[PDB]
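> Please read through the structure below; I'll follow up with questions.
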Amino acid sequence: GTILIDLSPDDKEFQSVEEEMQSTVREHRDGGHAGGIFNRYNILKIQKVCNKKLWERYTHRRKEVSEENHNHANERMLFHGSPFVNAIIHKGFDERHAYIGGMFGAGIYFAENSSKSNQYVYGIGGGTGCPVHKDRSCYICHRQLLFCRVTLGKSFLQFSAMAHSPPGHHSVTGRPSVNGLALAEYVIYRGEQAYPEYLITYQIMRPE
Ligand SMILES: CC(C)CC(=O)Nc1ccc(-c2nc3ccccc3c(=O)[nH]2)cc1
Ligand SMILES: [Zn+2]
């Protein structure tokens, strides 16, 4: 039931999604090993993901969470990178999309930094890089990220350098405690708590 609608680059909505992508790139402690070496992207396409069943699944869960948290869903727009973004946009998020070995347990992980999500496009740790050239820093191959609407509800704060949410919480927030420039990462434990709103197709750009 999924339709993808291309946004025009002239559309304010294209522009605001692109700005969130570009503005949340940071350097990574791996020197670019997982995600590649870059400071910015070449955005090739931004598509709106339209699926009525999946949207209704999300909004149902959002109301459940809101009612458990003083009418506050604590909804964010966050990035998600995975080799399975094509499955997600058709079928939704579920346990097959969980990072079993994540530092906050087996859940579905999202990032404020688009470049953090970029590290997972080709698998955990970047896998073996792009399928065509086996290059984690490939500047040629098209990559895709999701920019997702995520319900955090009451989030458990973890200060740090499918399972269940911590009791009394709907998510976990991984707060950076060493790298002063890193943004937060978030984990949900129910696929219904995220909707894959935008599919972004892009390349990383080689620094000059
Ligand atoms: C079959 C197996 C490989 C499933 C899996 O672990 N997939 C997986 C998908 C996405 C991510 C992921 N992990 C993150 C961790 C922190 C911040 C963002 C992300 C993010 O955008 N994606 C990790 C693992
Ligand atoms: Zn490549």
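Residue numbering for chain A follows Swiss-Prot; the residues present correspond to positions 952-1112, 1115-1161, in that order.
Positions of Cβ are set from backbone N, Cα and C atoms, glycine also.
Below are the features I grabbed from Swiss-Prot:
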MUTAGEN   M1054 to V  Loss of activity
BINDING   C1081, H1084, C1089, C1092  Zn(2+) binding site
> For the recorded Zn(2+) site formed by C1081, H1084, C1089, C1092, name the remaining residues of the chain with Cβ within 8 Å of the site's Cβ center, in chain order.
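Apart from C1081, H1084, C1089, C1092, the close residues are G1080, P1082, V1083, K1085, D1086, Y1090, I1091.
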> Please report, as a whole number of Å, how far the Cα of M1115 is from the Cα of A1112, with 2 residues unmodelled between the two.
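Both gap-flanking Cα atoms are 23 Å from one another.
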> Write out the long-range same-chain contacts of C1089 (Zn(2+) binding site), meaning residues 6 or more apart in sequence whose Cβ is under 8 Å from its Cβ.
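In sequence order, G987, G1080, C1081, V1083, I1157 meet the Cβ cut-off.
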> Using a 6 Å cut-off on Cβ distance, which of the recorded positions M1054, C1081, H1084, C1089, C1092 come close to any atom of ligand 2?
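Near ligand 2, sequence order: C1081, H1084, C1089, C1092.
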> Which ones in the same chain are close to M1054 (mutagenesis position), with CB under 8 Å and 6+ residues apart in sequence?
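Within the chain, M1054 (mutagenesis position) has Cβ neighbours under 8 Å at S1111, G1127.
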> Please compare the binding-site residues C1081, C1092 by how many other CB atoms fall within 10 Å of each one's CB, and tell me which has the fewest.
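Relative to the other binding-site residues in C1081, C1092, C1092 has the fewest Cβ atoms within 10 Å.
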> Excluding near sequence neighbours, so keeping only residues 6 or more apart in the same chain, what lies with its CB under 8 A of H1084 (Zn(2+) binding site)?
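Within the chain, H1084 (Zn(2+) binding site) has Cβ neighbours under 8 Å at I1091, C1092.
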